[PDB]
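Below: one structure, written as structure tokens.
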Amino acid sequence: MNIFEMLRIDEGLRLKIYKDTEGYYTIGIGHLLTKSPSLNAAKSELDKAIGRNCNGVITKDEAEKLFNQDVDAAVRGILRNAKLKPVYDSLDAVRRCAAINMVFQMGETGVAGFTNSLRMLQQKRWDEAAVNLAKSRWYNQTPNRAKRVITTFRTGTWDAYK
Ligand SMILES: Cc1ccccc1C
Ligand SMILES: [Cl-]
């Protein structure tokens, strides 16, 4: 297992514009297009991202390239952020994947509310961090996804994905 396989399981793959759990236009392996309610705005963002007139549909190769870019961007966001980088660097490779997963789903700004969880993770207080992570809108709105990610932080294994 690696971060790409983990996120492919959590996000799925769809080659036509769809709506995510919050109702936002998305395509591919969880690539957010726009938060605007306008399908035309989403189609424009898609064409800009792919570099051709897609009319709302992409190929598997295009979805996989967008996905590589999106994972890269999540990692770079962590490494540039003075609050997140020290916690990330303290983690083992499996737990680092759980961290990237959260940033991919919620962004840097969405993880800003997790300051207390981050401190517990940096201190390697895994059970305590798991409880704190679950006291969140994230866990209540996407509980199965959150349980898999939290279990990865708690155990440092891939057991939730196996
Ligand atoms: C979201 C995030 C980022 C970096 C380290 C740990 C965590 C939970
Ligand atoms: Cl879920």
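If you're wondering, the header gives X-ray crystallography, 1.3 Å.
Backbone N, Cα and C define each Cβ position, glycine as well.
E11 (mutagenesis position) is surrounded by 20 other CB atoms, counting those within 10 A of its CB over all protein chains shown. Experimental mutagenesis is annotated in Swiss-Prot for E11 to A, F, H, M or N, with the remark: Complete loss of enzymatic activity.
Here the residue is the original one, while Swiss-Prot reports the published mutagenesis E11 to N with the comment Loss of 84% of enzymatic activity.
The active site, proton donor/acceptor feature in Swiss-Prot is assigned to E11 (among others); the stated evidence is experimental evidence.
Using a 10 Å radius centred on the Cβ of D20 (mutagenesis position) and all shown protein chains, the other Cβ atoms total 15. Experimental mutagenesis at this site is recorded by Swiss-Prot as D20 to E or Q, annotated: Loss of 99% of enzymatic activity.
Experimental mutagenesis is annotated in Swiss-Prot for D20 to C, with the remark: Nearly no effet on specific enzymatic activity.
Experimental mutagenesis is annotated in Swiss-Prot for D20 to A, N, S or T, with the remark: Complete loss of enzymatic activity.
Annotation note: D20 (mutagenesis position) sits in a coil segment as assigned by DSSP. Look at Swiss-Prot and you will find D20 (among others) tagged as active site, proton donor/acceptor, backed by experimental evidence.
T26 to E appears in Swiss-Prot as a mutagenesis experiment; the accompanying note says: Complete loss of activity at neutral pH; covalently bound substrate. Taking the Cβ of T26 (mutagenesis position) as centre and 10 Å as the limit, one finds 20 other Cβ atoms among all the protein chains shown.
For the mutagenesis experiment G30 to A, the note given by Swiss-Prot reads: Almost complete loss of enzymatic activity. Of all the Cβ atoms in the protein chains shown, 21 others lie within 10 Å of the Cβ of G30 (mutagenesis position).
Look at Swiss-Prot and you will find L32, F104, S117, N132 tagged as substrate binding site. Sequence-distant contacts of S117 (mutagenesis position), defined by Cβ-Cβ distance under 8 angstroms and a gap of at least six in the same chain, are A129, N132, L133. Reduced to three states, the DSSP call for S117 (mutagenesis position) is helix.
Experimental mutagenesis is annotated in Swiss-Prot for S117 to F, with the remark: 10-fold decrease in enzymatic activity.
Experimental mutagenesis at this site is recorded by Swiss-Prot as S117 to V, annotated: 50-fold decrease in enzymatic activity.
Swiss-Prot gives this note for the published mutagenesis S117 to I: 500-fold decrease in enzymatic activity.
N132 (mutagenesis position) counts 18 other C-beta atoms within 10 Å of its own C-beta, drawing on all protein chains shown. For the mutagenesis experiment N132 to I, the note given by Swiss-Prot reads: 5-fold decrease in enzymatic activity.
Taken residue by residue with DSSP, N132 (mutagenesis position) is part of a helix. As a published mutagenesis entry, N132 to M or F appears in Swiss-Prot alongside the note: 2-fold decrease in enzymatic activity.
Within the set of recorded positions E11, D20, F104, the entry lying nearest in space to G30 (mutagenesis position) is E11 (CA atoms).
A helical conformation is recorded for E11 (mutagenesis position) in the three-state DSSP classification. The 10 Å shell around the Cβ of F104 (substrate binding site) contains 23 further Cβ atoms across the protein chains shown. Within 10 Å of the C-beta of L32 (substrate binding site) there are 18 other C-beta atoms, taking all protein chains into account. Spread of the substrate binding residues is 27 Å (greatest Cα-Cα distance among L32, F104, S117, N132).
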